[PDB]
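A.B. asks: Before I ask anything, here is the structure I am working with.
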Amino acid sequence: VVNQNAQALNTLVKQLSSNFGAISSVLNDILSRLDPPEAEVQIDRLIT
Amino acid sequence: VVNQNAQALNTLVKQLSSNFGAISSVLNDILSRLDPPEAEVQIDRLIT
Amino acid sequence: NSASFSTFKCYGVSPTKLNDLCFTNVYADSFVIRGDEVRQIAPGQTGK
Amino acid sequence: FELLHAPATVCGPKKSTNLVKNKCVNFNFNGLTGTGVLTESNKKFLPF
Amino acid sequence: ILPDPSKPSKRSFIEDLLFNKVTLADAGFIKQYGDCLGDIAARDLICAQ
């Protein structure tokens, strides 16, 4: 039970490192290199 | 119980024939008709 | 701010954001091509 | 361009601005941004 | 199995064994989560965030 929660949360935390097809997996990097017009396209993938 | 598993598996396989908006549902044909730098958009829809 | 460059379109990062990061390592490639082939110089675009 | 953006010296001719004295701001170190307050550390990291 | 008044907590002797059989060592997120409440050196260490 403890292991199941730990691995489930661990998998969830590690998912933040996936770009999901975006240029980068860090929202700060996207906002710090791309202006809003095309930033949504990269960002929208991250939310999904 | 037997039927539910059979249709669940059968339903799972049959959805490979759906393109999900892609130009084609078969993975290989997209490669043979679209170049890679533009085929990433269509192949992504199949994966999703 | 110079009219000399009549075609300045960046791909991976917005041009306005260039003044927000200091690089220390940039590869600059210079060469001369026919005007009609200027569009051909892009990520993953077929051409001669 | 590179993905590390880190070291220094290749960016527009701008004059250094003020500092916030340990305030919640988008601190930019070596190019990468991030939200937080200046947190002093004494851990012994490697030279490289 | 009855509680031991000598121990600071009312857990019985066997209950002590059970608590020692479950460990958080094989866990990254949870194990480091607890250490935050024991950290005073760090400035503005809000580990709920």
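Going by Swiss-Prot, the residues shown for chain C are 370-417, listed in order.
If you check the header, you will see the structure was determined by electron microscopy, 3.2 Å.
Every residue, even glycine, has its Cβ placed from backbone N, Cα and C.
Sharing the feature lines straight out of Swiss-Prot:
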type	residues	note
VARIANT	C:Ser371 to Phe	In strain: Omicron/BA.2, Omicron/BA.2.12.1, Omicron/BA.2.75, Omicron/BA.4, Omicron/BA.5, Omicron/BQ.1.1, Omicron/XBB.1.5, Omicron/EG.5.1
VARIANT	C:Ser371 to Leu	In strain: Omicron/BA.1
VARIANT	C:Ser373 to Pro	In strain: Omicron/BA.1, Omicron/BA.2, Omicron/BA.2.12.1, Omicron/BA.2.75, Omicron/BA.4, Omicron/BA.5, Omicron/BQ.1.1, Omicron/XBB.1.5, Omicron/EG.5.1
VARIANT	C:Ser375 to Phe	In strain: Omicron/BA.1, Omicron/BA.2, Omicron/BA.2.12.1, Omicron/BA.2.75, Omicron/BA.4, Omicron/BA.5, Omicron/BQ.1.1, Omicron/XBB.1.5, Omicron/EG.5.1
VARIANT	C:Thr376 to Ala	In strain: Omicron/BA.2, Omicron/BA.2.12.1, Omicron/BA.4, Omicron/BA.5, Omicron/BQ.1.1, Omicron/XBB.1.5, Omicron/EG.5.1
VARIANT	C:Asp405 to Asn	In strain: Omicron/BA.2, Omicron/BA.2.12.1, Omicron/BA.2.75, Omicron/BA.4, Omicron/BA.5, Omicron/BQ.1.1, Omicron/XBB.1.5, Omicron/EG.5.1; complete loss of interaction with host integrins
VARIANT	C:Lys417 to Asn	In strain: Beta/B.1.351, Omicron/BA.1, Omicron/BA.2, Omicron/BA.2.12.1, Omicron/BA.2.75, Omicron/BA.4, Omicron/BA.5, Omicron/BQ.1.1, Omicron/XBB.1.5, Omicron/EG.5.1; May enhance affinity to human ACE2 receptor
A.B. asks: Using a Cβ cut-off under 8 Å and a sequence separation of 6 or more, which residues in the same chain sit near C:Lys417 (variant position)?
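C.D. replies: Result: C:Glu406, C:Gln409.
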A.B. asks: Could you tell me which three-state DSSP class C:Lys417 (variant position) falls into?
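C.D. replies: For C:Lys417 (variant position) - judged by DSSP and reduced to three states - the answer is coil.
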A.B. asks: How far is it from C:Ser371 (variant position) to C:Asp405 (variant position), counting Cα to Cα, in Å?
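C.D. replies: Cα-Cα distance, C:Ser371 (variant position) to C:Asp405 (variant position): 22 Å.
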A.B. asks: Should C:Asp405 (variant position) be counted as helix, strand, or coil on the basis of DSSP?
C.D. replies: helix
A.B. asks: Would you kindly give the Cα-Cα distance separating C:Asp405 (variant position) and C:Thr376 (variant position), rounded to the nearest Å?
C.D. replies: 13
A.B. asks: Could you list the residues of the same chain, at least six apart in sequence, whose Cβ is under 8 A from the Cβ of C:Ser375 (variant position)?
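C.D. replies: Expected: none.
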A.B. asks: Hey, how far is C:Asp405 (variant position) from C:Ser373 (variant position), Cα to Cα, in Å?
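C.D. replies: One finds 18 Å between the Cα atoms of these residues.
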